[PDB]
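Undergrad: Before I ask anything, let me first share the structure, which is written out below as structure tokens.
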Amino acid sequence: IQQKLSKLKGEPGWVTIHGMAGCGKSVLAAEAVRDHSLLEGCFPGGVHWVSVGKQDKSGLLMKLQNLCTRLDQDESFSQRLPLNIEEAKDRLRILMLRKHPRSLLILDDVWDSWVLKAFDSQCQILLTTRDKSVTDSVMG
Amino acid sequence: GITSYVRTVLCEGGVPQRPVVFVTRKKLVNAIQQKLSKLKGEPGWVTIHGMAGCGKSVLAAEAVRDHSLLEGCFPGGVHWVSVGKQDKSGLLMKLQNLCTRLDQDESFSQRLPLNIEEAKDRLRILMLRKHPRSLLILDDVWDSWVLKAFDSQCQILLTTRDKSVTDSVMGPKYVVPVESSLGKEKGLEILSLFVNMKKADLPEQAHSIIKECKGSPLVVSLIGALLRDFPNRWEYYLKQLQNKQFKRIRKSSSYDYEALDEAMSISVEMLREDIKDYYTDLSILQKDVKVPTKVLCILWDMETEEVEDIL
Amino acid sequence: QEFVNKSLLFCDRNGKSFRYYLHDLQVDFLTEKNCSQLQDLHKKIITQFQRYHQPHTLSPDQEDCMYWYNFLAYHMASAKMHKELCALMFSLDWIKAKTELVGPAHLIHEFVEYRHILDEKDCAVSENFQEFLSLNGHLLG
Ligand SMILES: Nc1ncnc2c1ncn2[C@@H]1O[C@H](COP(=O)(O)OP(=O)(O)OP(=O)(O)O)[C@@H](O)[C@H]1O
Ligand SMILES: Nc1ncnc2c1ncn2[C@@H]1O[C@H](COP(=O)(O)OP(=O)(O)OP(=O)(O)O)[C@@H](O)[C@H]1O
């Protein structure tokens, strides 16, 4: 797995790990990625594991409002939240561009392609899901 | 000289980038670059046309690889913003979003414009003082109601269903006719990248189906993904599609829509009952013939001048 | 292919062929979830098969050629249609085909295991088949 992760070579890609809650899906990754130098040069800005789960449209919107807050832990910007998906996309982009560039956001428990629609942008994305085949619905 | 700044920024994209599997449309890249320079620092409207999933952004990605071309035109950057089909309230919500986009660091009030007139003013001030000399690209323009708020004789690049959109707006018009297609070996290069086989390693059927489809990249991409999993029998999907291809039967696709009617219906339904029927009435003609106008008078029950205008 | 794409089915790609399977637990789940529909499915595919190819017609040239010899008796047994199981297995044509396509050991194993499945008279007959089958296995294969 370590040898396959290095195949990104600093280029975009989609890494997908599959399984269900309670079947050792996170357990696999925990031992597999013990090599720091592997990803040392890939994500200097850190790795964050964020639970997503099965969400509908309004759940994706509430999750996007939560993600905006997550990027401003010290409340240095307005406490107000994005009002719609297009705005949330823009706010997250600006903060990941200027404050959190070179970092990994991990999407735990992806179930619906409606969510992935907002993330399919040919970037280095690690996510967990029911089936490794999810990588086919996205580009990279 | 592409500056190092662009060399790094392209990794994120201010605009969409070229495919993983492509063929440079050499016939268009140089001419489009030469036509873009015809602005000479003066206003104009550049329009690229096509539908979602048909390589509309793919064309621009290879055509504008020349940085120095636009280096002196938009020092403040190029931003590709999705617009899509919006009604009046959608234009208002989009204008409220555009205000936010120009203040990424929240240096001004978090409050949003309340109406279109105010939004026009706020955007103008920010583009005047903070973002002058920059390009805002409007992706997927469908309604002239939106264009009403942008027709101000400025350098505007946008994508739409038809390059003719440049006629509804004022300023020097530049369009791409897209007179280029890919041939056999170019389609074989597409295949090679998809399956990692040399074109010489590809079966006879792979060359035959190219002789049948004439090497179109939209067909080559689909068929490759289909025969990736399906045993390599070009005959299966070939004879199948001759029956009523997968443009008729929606399948799984990376394309946003697998039916033509999805995007097309926007322009067809935005018409009038008589000429909506006339559009659909054109299918009685045995392709693929270039017919003079007179021939449709009987069909439409229209007078020559009436037929000509509708056409 | 969609089932596989949804983690509902595993696929052993035998080169150009796709031999699909489930893991042990993956089977056990539906085994419990499904009820009497299963016997209806068993009975259904028996009739449906016969509507298309006869089980004796079933030549080794098919893909499912050995399938039906490995599982049809299982279907009837599961269906608890002992009258159909009797009609199927008490047949020298059925035996002939099954032993030329699959082999006699599985067959014998079934005549033994099905002794508790069949009716009294049927068991007595099947015992004749249990001894019958000892005759062959010489020329078979
Ligand atoms: N290699 C292993 N060795 C020992 N135990 C294992 C191994 N893999 C899995 N397990 C067992 O499976 C359990 C699964 O852990 P866990 O509950 O973290 O799984 P999960 O799939 O990651 O769920 P979540 O990600 O929500 O925690 C472990 O607590 C452990 O009991
Ligand atoms: N010159 C080319 N060579 C190879 N493939 C091509 C070419 N032009 C188009 N394609 C194919 O067509 C597809 C169209 O890409 P894409 O989905 O980006 O089109 P689009 O019209 O730009 O839609 P969107 O702009 O919303 O992405 C490509 O992914 C590729 O499969």
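Heads up, chain B uses Swiss-Prot numbers, so what you see runs 105-415.
The way this entry was determined, per its header, is electron microscopy, 9.5 Å.
Yeah, the Cβs are placed from backbone N, Cα and C, and that goes for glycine too.
Pulled these features from Swiss-Prot for this protein:
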BINDING   B:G154, B:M155, B:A156, B:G157, B:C158, B:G159, B:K160, B:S161, B:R265  ATP binding site
MUTAGEN   B:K160 to R  No association with APAF-1. No binding to pro-caspase-9
MUTAGEN   B:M368 to L  Activation of pro-caspase-9 independent of cytochrome c. Increased ability to induce apoptosis
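Could you give the neighbours, burial and distances for every feature on this list?
TA: Long-range C-beta contacts of B:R265 (ATP binding site), restricted to its own chain and to partners at least six residues apart, with a cutoff below 8 Å, comprise B:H153, B:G154, B:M155, B:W246, B:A367, B:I370, B:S371.
Its own atom aside, the Cβ of B:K160 (mutagenesis position) has 20 Cβ atoms within 10 angstroms in the protein chains shown.
The Cβ of B:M368 (mutagenesis position) lies under 8 Å from the Cβ of B:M155, each on the same chain and at least six residues away in sequence.
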Undergrad: Any idea of the Cα spread of the ATP site, B:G154, B:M155, B:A156, B:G157, B:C158, B:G159, B:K160, B:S161, B:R265, as a max distance in Å?
TA: 13
Undergrad: Where does B:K160 (mutagenesis position) sit by DSSP, helix, strand or coil?
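TA: Assignment for B:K160 (mutagenesis position) reads helix.
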Undergrad: Relative to the mean position of the Cβ atoms of B:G154, B:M155, B:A156, B:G157, B:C158, B:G159, B:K160, B:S161, B:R265, the recorded ATP site, which additional same-chain residues have Cβ within 8 Å?
TA: B:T263
Undergrad: Taking ligand 2 as the reference, state which of the recorded positions B:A156, B:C158, B:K160, B:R265 have a Cβ closer than 6 Å to one of its atoms.
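TA: Cβ < 6 Å from ligand 2, in sequence order: B:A156, B:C158, B:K160.
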Undergrad: Among all the protein chains here, how many other CB atoms are within 10 A of the CB of B:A156 (ATP binding site)?
TA: 15
